[PDB]
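Report on the structure given below.
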Amino acid sequence: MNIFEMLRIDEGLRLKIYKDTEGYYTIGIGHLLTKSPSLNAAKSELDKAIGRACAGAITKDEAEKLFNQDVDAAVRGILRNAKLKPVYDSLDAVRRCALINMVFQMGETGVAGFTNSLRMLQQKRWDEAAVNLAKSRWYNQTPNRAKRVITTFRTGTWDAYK
Ligand SMILES: [Cl-]
Ligand SMILES: [Cl-]
């Protein structure tokens, strides 16, 4: 199991513009296009990202191209963030994937606000971090996914994904 397979499971694949769980325009493998309620706005954004006249649909390849870009952006974002880097550095490989999952989904900024949770992860207090992570809107809005990520952190294994 690797991060790509992991995210591919959590986000799914869609080749046509869709709304996410929060009503935003997304496409491919969780690639957010825009928050904005405007479909053209979305449409525009897509053509601009792909670089062609998409007509709100893209190929598999395009979807994976964007996915590689987003996962790389996530890693670099973490590696560059004064709050996230130390946590990431402190973790084992499996658990690092879980931190990348969160960033992909909520952004570095979203993640950087889980202050307490971050601190507990850093002290390797798995059970406690798991509890704290669960007291969040994130968990309440996407519980099943939040749970998979949380178990990943609690255990250090890919069981939640097998
Ligand atoms: Cl809560
Ligand atoms: Cl969910």
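Looking at the header, which is where the method is noted, we find X-ray crystallography, 2.0 Å.
Placed from the backbone N, Cα and C atoms, the Cβ positions cover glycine too.
What Swiss-Prot says about this protein:
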type: ACT_SITE; residues: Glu11; note: active site, proton donor/acceptor
type: ACT_SITE; residues: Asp20; note: active site, proton donor/acceptor
type: BINDING; residues: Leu32, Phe104, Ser117, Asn132; note: substrate binding site
type: MUTAGEN; residues: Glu11 to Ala, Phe, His, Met or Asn; note: Complete loss of enzymatic activity
type: MUTAGEN; residues: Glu11 to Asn; note: Loss of 84% of enzymatic activity
type: MUTAGEN; residues: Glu11 to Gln; note: Complete loss of activity
type: MUTAGEN; residues: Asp20 to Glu or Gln; note: Loss of 99% of enzymatic activity
type: MUTAGEN; residues: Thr26 to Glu; note: Complete loss of activity at neutral pH; covalently bound substrate
type: MUTAGEN; residues: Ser117 to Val; note: 50-fold decrease in enzymatic activity
type: MUTAGEN; residues: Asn132 to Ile; note: 5-fold decrease in enzymatic activity
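Of the recorded residues, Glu11 (mutagenesis position) and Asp20 (mutagenesis position) place their C-alpha atoms 10 Å from one another. Classification of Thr26 (mutagenesis position) by DSSP places it within a strand. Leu32 (substrate binding site): 16 other CB atoms within 10 A of its CB, across all protein chains. Not a single one of the recorded positions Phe104, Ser117, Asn132 has a C-alpha within 10 angstroms of the C-alpha of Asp20 (mutagenesis position). Counting other Cβ atoms within 10 Å of each Cβ, the lowest count among the mutagenesis positions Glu11, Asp20 belongs to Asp20.
Note on proximity: of the recorded positions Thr26, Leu32, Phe104, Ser117, the one nearest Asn132 (mutagenesis position) is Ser117, by Cα distance.
When every Cα pair among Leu32, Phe104, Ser117, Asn132 is compared, the largest distance found for this substrate site is 27 Å. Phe104 (substrate binding site) carries a helical DSSP state (H, G or I).
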